[PDB]
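What follows is one structure encoded as structure tokens, with my remarks underneath.
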Amino acid sequence: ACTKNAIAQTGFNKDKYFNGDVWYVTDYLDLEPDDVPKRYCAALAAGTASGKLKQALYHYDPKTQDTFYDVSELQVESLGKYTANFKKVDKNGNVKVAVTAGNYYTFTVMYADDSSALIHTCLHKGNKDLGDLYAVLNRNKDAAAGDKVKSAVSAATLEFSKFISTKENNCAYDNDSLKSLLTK
Ligand code: HEM
Ligand SMILES: [N]
């Protein structure tokens, strides 16, 4: 179960975050692990498509090869805090699992600048029991977490030393598919 009400960044700049570009997860902290593997690759694109607030997601397990993409429209709870349904899609946006009641995630942007972000997400999916997930994002897939985002981790009363890095997993991403999924 999720236990945190994450606080969105004061003065969050929504147009900069939702600019249509790709974010890569470089480090993550799951408050309920054996929630997720110890090795993982994830990325997203976020933008406004025909007036609608969207995110496309990519997950890859580099050991099992389990791969999936999702498209989400984001509903606004408050600035920097969103509730998103999701549909599972192939990389071309064809629907594999439709939007469904009970399948949604919350998404809070705790910190963001032009290059980096810290987010919280609580996933709800059927009758699974899932927990709080924090993710450090970067516009560059290879970027070590810099001082601004590491300080934000501290300011959220978390320890960056506990975050698990995705950098050793040889992650390769289809940026083109993530961007085009925003429209789907
Ligand atoms: C970037 C922020 C993230 C968001 C918004 C997000 C969101 C989601 C969503 C919406 C699903 C369900 C997809 C579907 O069934 O169609 C999902 C599944 C999953 N995610 Fe993430 N995720 C993120 C990052 C991560 C990270 C970093 C990990 C590794 C710790 C991870 C591990 C997983 C796993 C293992 C599943 C499958 C759970 C299941 O089969 O029910 N995700 N995620
Ligand atoms: N997730």
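Here chain A follows Swiss-Prot for its numbers: 22-205, in order, are the residues you see.
The way this entry was determined, per its header, is X-ray crystallography, 1.5 Å.
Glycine is no exception: its Cβ is also placed from the backbone N, Cα and C atoms.
Annotation note: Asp51 (mutagenesis position) sits in a strand segment as assigned by DSSP. Of all Cβ atoms in the shown protein chains, 19 besides its own fall within 10 Å of the Cβ of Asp51 (mutagenesis position). Among the mutagenesis results in Swiss-Prot, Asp51 to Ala or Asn has the note: Loss of NO-induced conformational change and strongly reduced pH dependence for NO release. Stabilization of the ferric-NO heme center and decreased nitrite disproportionation. The residue drawn here is the original one.
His80 (heme binding site) carries a strand DSSP state (E or B). Sequence-distant neighbours of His80 (heme binding site): residues of the same chain at least 6 apart with a C-beta under 8 Å from its C-beta are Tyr61, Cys62, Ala63, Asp87, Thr88, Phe89, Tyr90. According to Swiss-Prot, the feature heme binding site maps to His80.
Here Swiss-Prot describes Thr142 to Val as a published mutagenesis experiment; the accompanying note says: No effect on NO-induced conformational change or on pH dependence for NO release. Increased NO association rates. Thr142 (mutagenesis position) falls within a strand when secondary structure is assigned with DSSP. Around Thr142 (mutagenesis position), taking its Cβ as the centre, 18 other Cβ atoms fall within 10 Å, counting all chains.
Under DSSP, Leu151 (mutagenesis position) is assigned to coil, being neither helix nor strand in the three-state scheme. One entry in Swiss-Prot concerns the mutagenesis experiment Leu151 to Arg. Its note says: Coordination of the heme iron center and inhibition of nitrite disproportionation.
Among the recorded positions listed (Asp51, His80, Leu151), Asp51, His80 have a CB atom closer than 6 Å to some atom of ligand 1, in sequence order. Cβ neighbours of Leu151 (mutagenesis position) (same chain, under 8 Å, six or more residues apart in sequence): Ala22, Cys23, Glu53, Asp56, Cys143, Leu144, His145. On a Cα basis, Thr142 (mutagenesis position) lies 10 Å away from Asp51 (mutagenesis position).
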